[PDB]
Amino acid sequence: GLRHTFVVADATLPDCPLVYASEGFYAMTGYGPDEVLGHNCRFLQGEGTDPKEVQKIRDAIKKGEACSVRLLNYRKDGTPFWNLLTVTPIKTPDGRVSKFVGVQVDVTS
Ligand SMILES: *[C@@]12=NC3=[C]C([C])=C([C])[C]=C3N([C][C]([O])[C]([O])[C]([O])[C]OP([O])([O])=O)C1=NC(=O)[N]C2=O
């Protein structure tokens, strides 16, 4: 299959911290668990990230909807890569959002 990475954000905490990341996520971004867990995913953004697409994810997360955007992201060493990000909300039976899950693909090609 295509090369992707996977994370889980906790939506019971107000700023959606990451609580789990696949090994490829660390290997792709250059960050380790000590710098990823407990933090919001936006640390991967930087100068060239498009604010209009960031705002697309912000709104989908507040509305508890799925969302797919492509973002410029930066590895720990500063170098950029194009991240095709799909976020999916996970609900409890009472309709509340408990977790957000994300598939991240590096589409720099
Ligand atoms: C990030 N992946 C990612 C994965 C999940 C499951 C979630 C919920 C969010 C992300 N983000 C974005 C970030 O957490 C936030 O949702 C947005 O930046 C919008 O909110 P703000 O407050 O910044 O307007 C991811 N962002 C990335 O840049 N790279 C990812 O891999």
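Numbering of chain A is taken from Swiss-Prot, so the residues present carry the numbers 17-125, in order.
Here the Cβ of each residue, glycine as well, is placed from N, Cα and C on the backbone.
Feature annotations, reproduced from Swiss-Prot:
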| type | residues | note |
| --- | --- | --- |
| BINDING | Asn56, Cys57, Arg58, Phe59, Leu60, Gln61, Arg74, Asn89, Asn99, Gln120 | FMN binding site |
| MUTAGEN | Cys57 to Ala | No effect on blue light-induced kinase activity |
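Everything Swiss-Prot records as a feature, shown here on the structure.
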| residue | record | Cβ neighbours (10 Å) |
| --- | --- | --- |
| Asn56 | FMN binding site | 12 |
| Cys57 | mutagenesis position | 24 |
| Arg58 | FMN binding site | 15 |
| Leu60 | FMN binding site | 23 |
| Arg74 | FMN binding site | 13 |
| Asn99 | FMN binding site | 24 |
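Straight-line distance linking the Cα atoms of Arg74 (FMN binding site) and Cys57 (mutagenesis position), rounded to a whole number, equals 12 Å. Annotated pair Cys57 (mutagenesis position) and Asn99 (FMN binding site), C-alpha to C-alpha distance, rounded: 12 Å.
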